[PDB]
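Visitor: I'd like to ask you about the structure that follows.
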Amino acid sequence: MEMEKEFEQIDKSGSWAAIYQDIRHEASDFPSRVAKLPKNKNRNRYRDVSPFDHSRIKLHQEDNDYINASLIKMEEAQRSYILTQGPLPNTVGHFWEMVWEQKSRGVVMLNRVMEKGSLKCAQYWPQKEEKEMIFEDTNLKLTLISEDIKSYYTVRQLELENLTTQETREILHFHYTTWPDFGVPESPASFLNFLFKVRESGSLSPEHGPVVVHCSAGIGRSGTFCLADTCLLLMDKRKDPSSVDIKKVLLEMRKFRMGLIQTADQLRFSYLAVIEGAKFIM
Ligand SMILES: CC(=O)Cc1ccc(Cl)c(Cl)c1
């Protein structure tokens, strides 16, 4: 079926939970043996969210190459994304090592450091220009260059230096700051505006490594971001845009990381975002 009318048909019939459970039943199951090794317990935020072995990002290190991060490679859309958990106190250096090694231009953050009164990720970037951060375990230096605070999101320019080689690179930090503590946003307008700002920066384009996107677990809000982006790109590429099937795209993405889209409300919000976004594109 088309999307917008499939949408009203699920609303009128109140069957979002059943649609979402079908997706959960059909989703791929692949091994995640490296994530579960005992030496990696303090590298995982949640015991039930792990990268598959076949798609995990490897650190360029011989001691321990593990990080909780996955490469989502979308062949028809010609887009790639790295989805990862919010960094932990003992993985902030690994996080920036990955950004460096994978040649990423942008980092997309969809959570606040504290939500619901608890810490959802480490403070992994510097908050003042004159107070830079040094990660001694991976030999990197990170400096805040500029910050632009808007009503729904903040954009930061950061300088990452590889201290071994003295090479430097400019990284863009896109921080969506207004996702509610509970539920999903009422309108997708600010989320779509944010997606378009990431696109306009070059961070999603083939001349750079894959964008790094995270929330707390790296599957819920993060899944919504890449699912909406890929669906809108396919609607622009194809002769028949009504052939784009959001459930089929989500199942393809779940071949590369488990659990993408965590609730039926997130599924409905993804439909809403793609529907409204397709009108603005034209
Ligand atoms: C998927 C979708 O409906 C998007 C779309 C955009 C433009 C056109 Cl002309 C058409 Cl038929 C569909």
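Note that the numbers count up from 1, one per residue, in the order the chain is shown.
Method on record in the header is X-ray crystallography, 1.8 Å.
Cβ coordinates come from backbone N, Cα and C, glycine included.
So Swiss-Prot has the following annotated:
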ACT_SITE  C215  active site, phosphocysteine intermediate
BINDING   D181, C215, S216, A217, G218, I219, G220, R221, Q262  substrate binding site
MUTAGEN   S50 to A or D  No phosphorylation
MUTAGEN   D181 to A  Substrate-trapping mutant
MUTAGEN   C215 to S  Catalytically inactive mutant; abolishes sulfhydration
Visitor: Report the same-chain neighbours of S216 (substrate binding site): residues 6+ apart in sequence with Cβ closer than 8 Å to its Cβ, ordered by sequence.
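Guide: For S216 (substrate binding site), the qualifying residues are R45, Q85, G86, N111, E115, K120, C121.
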Visitor: Hey, does DSSP put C215 (mutagenesis position) in a helix, a strand, or just coil?
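Guide: For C215 (mutagenesis position) - judged by DSSP and reduced to three states - the answer is coil.
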Visitor: Have a look at the recorded positions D181, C215, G218, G220, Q262 and say which one has the shortest Cα distance to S50 (mutagenesis position).
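Guide: Nearest candidate: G218.
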Visitor: With a 10 Å radius around each C-beta, find which of these recorded positions (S50, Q262) has the fewest other C-beta atoms nearby.
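Guide: Counting other Cβ atoms within 10 Å of each of the recorded positions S50, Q262 gives the minimum at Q262.
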Visitor: Just how spread out is the substrate site if you go by the largest Cα to Cα distance in Å among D181, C215, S216, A217, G218, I219, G220, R221, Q262?
Guide: 16
Visitor: Test of understanding: give the count of other CB atoms lying within 10 angstroms of the CB of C215 (mutagenesis position).
Guide: 27
Visitor: For the C-alpha pair, I'd like the distance in angstrom between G220 (substrate binding site) and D181 (mutagenesis position), rounded off.
Guide: 13
Visitor: Is it possible to get the count of other C-beta atoms within 10 angstroms of the C-beta of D181 (mutagenesis position)?
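Guide: There are 9 such Cβ atoms around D181 (mutagenesis position).
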